[PDB]
Amino acid sequence: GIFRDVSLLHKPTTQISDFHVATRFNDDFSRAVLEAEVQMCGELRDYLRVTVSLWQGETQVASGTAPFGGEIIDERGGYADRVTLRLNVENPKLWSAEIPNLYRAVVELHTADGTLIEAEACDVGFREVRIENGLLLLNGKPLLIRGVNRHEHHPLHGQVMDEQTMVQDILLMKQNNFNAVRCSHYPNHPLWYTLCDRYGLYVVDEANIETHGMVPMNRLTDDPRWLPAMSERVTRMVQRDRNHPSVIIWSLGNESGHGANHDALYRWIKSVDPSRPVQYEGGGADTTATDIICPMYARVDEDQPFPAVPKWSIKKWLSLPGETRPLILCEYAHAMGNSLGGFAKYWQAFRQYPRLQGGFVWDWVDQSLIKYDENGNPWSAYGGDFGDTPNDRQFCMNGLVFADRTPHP
Amino acid sequence: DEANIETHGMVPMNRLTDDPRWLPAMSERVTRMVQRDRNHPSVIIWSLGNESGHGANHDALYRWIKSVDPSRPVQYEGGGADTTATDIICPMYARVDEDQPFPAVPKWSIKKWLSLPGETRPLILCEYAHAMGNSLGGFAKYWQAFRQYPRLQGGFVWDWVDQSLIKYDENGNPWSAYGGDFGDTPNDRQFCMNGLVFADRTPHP
Ligand SMILES: OC[C@H]1O[C@@H](SCCc2ccccc2)[C@H](O)[C@@H](O)[C@H]1O
Ligand SMILES: OC[C@H]1O[C@@H](SCCc2ccccc2)[C@H](O)[C@@H](O)[C@H]1O
Ligand code: NA
Ligand code: NA
Ligand code: NA
Ligand code: NA
C-alpha cells in the first residue's frame, strides 16, 4: 500500500531539474571549496542565471553567480544547460557525528535584472570520507563505527514513519553512545537523512535489493536480463541522497550473493560519486563489489568454516593474504531476546585492532505488531500471530529496544 | 644463517650500525658469510644479525644480499622487526593476544601485527617462548595461532640447550656452573640456561 507521503509539486516553466553539491579540502583541512553543479530543464536562454550562496545561520559566507554552460568535455563540447559554481570557504566547520555544524546553501535560478524564477535550498556538511592505507577516514581521522541497524517499523502503524518516532529513535541512539545508523535494507524516509544531518549520525544508505529466497542467492543478480531492474534500484537512490552529509557510505544491497550486476553497479557508484566508499556483503564480504569488508555476525576468535563463502574471525580476516581493506561488520551481535553475550569481546577487538572500525548491531527495535484480545487489551504479536504460514515466528524481534519503545536490558 | 653482528650493549643499540665508519666492518661480516654458505640447500633464509637496532648499514647490507642472492629471503629483527631491512616480520618473544606497548619499538600481538595498515610480509618469530628453567607455559596458544593464521608461519624457540659449564667440587664431583660461578662480575647469573634440554644432553619436561 501507499506507506509514504503523497504530494503535488508545482515547478516553473524554466526549472532547476537537478543540482549537486561536493566538497574538496586542502591537506590541512583548513581550506574548502564547494563545487556545485546545477542542471536545468529548459526552456534554455542566455539571460537567465543561477546563484548559489552558502549561509551559516543568518550570515552568508560565500556566493556564486554564473551563466549556464559547462566546460568542454568532448569534441562536441560541454553541457549548455548545466553550470558549475565552486565557492571558496575559508576555515570551515567540519561535519561529524560529534559536531554537526551544518551549512545552508541556496540555489536559485534567476533572470539577469534580476527576478528569481525558482529557488532551491540544501543543507551542506563539510567532511571527507575516504579510505586511505586501508582505513576508513573522516576528515583525516579514523572513525570507530558504533552503529546499529534500523528498520522503519511502528507497532501501531506498521511501516509508516512519523516525525516524532524518527526523533525519538535518534535521541535514544545518541543517548546510548551510537554515532551511526544503517538503514537496512532499503532507502529510508527523505526526512530521516535530514534529521541525521542536524543531530549528527553516520548513515549507510542501502539500495533496495535483496534476493535471499533464491537458489542460488545470486540467480537474479548474475542474470543480465535482471540488470536493468537492479540498476534502477541503485541509481535512483544515489541521485536522491547524494547531497546529504550524514550519508557517508553507499550500499549495493543485502544478500543477494555475488553477481556481475553487483560489480557493474559498484563501478557505477564509484564513477558518479567518488566521495563515498561502496560496501556490499554478498559473496563473502570480500568481493570486488565492496570497498570495505563487511561480514555478517562474523565472530571475534572462532571462525565458521563454510564452503564457497567462509566466515573468518574478524582478526583473522584482516590478516588474509592480499587484504588491505578495513573491516566493518554490517551486521553483528544478534540482539534477539536475551542477547549481547560476549558483546564486550567485539569492542575489545575494535579498540585494539586499527583496521577493525566497529560495526552495526542487529537490531535496534523489535518488529512486533500490536494485536488486541477479546477483552480488548493490546498484546505484542510476532511471526505467525496473524494466521500466516509459512512464517519465521519470533525471529522478527531482534531489537535493542521494544516497540513502544522501551529499552531492553 | 645469521651474520655475526650484534651490538646490544651500545646506547643506543644502533650507534655503530648507523655509523658510516663502521659500515666496512659490518659488510665483511655479512658478505663473507653469504659467499661461504650460499651453496647449502638447507639454508633457506639469510639474517643480518641480532640487535643491533636499525641503521643505514643494515638497509645497505640487506640490499646487497638481495642483489647477490635473490634465492633466499633476508630477515632482520632490529628496529621493530618491521623495518626495510627484513623480508619477514620477525618479532622477539612477541605475545599472542596482549601487546607490549613500548616507545619507538612497539611489540604488537602476532595476530595484530599482521593486520597493521600496509602490512603484507609474513610473521615468523625469530625468538619466542623463553624456555628458561620451568617454562613453555601458554605454549599451546602460539601453535593454535600458527595453525589458524596463514601468514603466521611459526617461529624459533629459545633456546635449545642450556649454556651451562661444568665445574668440579673439592671432592672432585662435577656440577653445572652458570653466570657468575667462575668469579666473573658483572654477570647475568642463570640467564645463560634457556635450553629445551640440558647439556649432557637430557631433555627437559
Ligand atoms: O533473524 C533473522 C536473521 O536471519 C539471518 S539468516 C538465517 C537466520 C534465520 C533464518 C530463519 C529463521 C530465523 C533466523 C540473517 O543473516 C540476518 O540478517 C537476520 O535477518
Ligand atoms: O635471557 C637472555 C635474553 O635476553 C633478552 S633481553 C633482556 C633479557 C635479560 C636481560 C638481562 C639478564 C637476563 C635476561 C633477549 O631479548 C633474548 O634474546 C635473550 O638473550
Ligand atoms: Na580500531
Ligand atoms: Na531477524
Ligand atoms: Na599458518
Ligand atoms: Na638468555
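Sequence positions for chain B are given in Swiss-Prot numbering; the residues included correspond to 412-616, in order.
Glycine too: its Cβ is placed from the backbone N, Cα and C atoms.
According to Swiss-Prot, the feature active site, proton donor maps to B:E462, an assignment based on experimental evidence. A 10 Å cutoff on Cβ-Cβ distances gives B:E462 (mutagenesis position) a total of 17 other Cβ atoms nearby, all chains included.
Among the features that Swiss-Prot reports, active site, nucleophile is placed at B:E538, with the record citing experimental evidence. A simple way to gauge crowding: the CB of B:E538 (mutagenesis position) has 18 other CB atoms within 10 angstroms, across all the protein chains here.
Taken from Swiss-Prot, the feature Mg(2+) 1 binding site covers B:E417, B:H419, B:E462. Classification of B:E462 (mutagenesis position) by DSSP places it in coil, neither helical nor stranded.
According to Swiss-Prot, the Mg(2+) 2 binding site annotation covers B:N598. DSSP assigns B:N598 (Mg(2+) 2 binding site) to coil, not to a helix or a strand.
The note that Swiss-Prot attaches to the published mutagenesis B:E462 to H is: Slowly inactivates galactosidase activity by reducing the binding of magnesium. It increases binding specificity.
Under its mutagenesis annotations, Swiss-Prot gives B:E538 to Q the following note: 10000-fold decrease in the beta-galactosidase activity.
Packing around B:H541 (mutagenesis position) is summarised by its Cβ count: 15 other Cβ atoms lie within 10 angstroms of its Cβ, all protein chains included. Among the mutagenesis entries in Swiss-Prot is B:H541 to E, F or N, noted as: Poorly reactive with galactosyl substrates. Less stable to heat than wild-type.
Taking the Cβ of B:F602 (mutagenesis position) as centre and 10 Å as the limit, one finds 12 other Cβ atoms among all the protein chains shown. In Swiss-Prot, the entry for mutagenesis B:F602 to A states: Decreases the stability of the loop 794-804. The structure shown retains the original residue.
For the pair B:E538 (mutagenesis position) and B:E417 (Mg(2+) 1 binding site), the Cα-Cα distance reads 15 Å. Among the recorded positions B:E462, B:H541, B:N598, B:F602, the ones whose Cα sits within 10 Å of the Cα of B:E417 (Mg(2+) 1 binding site) are B:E462. Taken in sequence order, the recorded positions B:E417, B:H419, B:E462, B:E538, B:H541 that lie near ligand 6, meaning a CB under 6 Å from one of its atoms, form an empty set. Applying an under-8 Å Cβ distance to chain A, the recorded positions B:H419, B:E538, B:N598, B:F602 reduce to an empty list. When the recorded positions B:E462, B:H541, B:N598, B:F602 are screened for a C-alpha within 10 angstroms of the C-alpha of B:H419 (Mg(2+) 1 binding site), the residues that qualify, in sequence order, are B:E462.
Excluding the listed site residues B:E417, B:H419, B:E462, the same chain places B:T418, B:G420, B:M424, B:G460, B:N461, B:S463, B:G489 with Cβ atoms within 8 Å of the centre of the Mg(2+) 1 site Cβ atoms.
Cα of B:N598 (Mg(2+) 2 binding site) to Cα of B:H541 (mutagenesis position): a span of 19 Å. Residues from the recorded positions list (B:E417, B:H419, B:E462, B:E538) with a C-beta closer than 6 Å to any atom of ligand 2: B:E538. Secondary structure at B:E538 (mutagenesis position), taken from DSSP and collapsed to helix, strand or coil, is strand.
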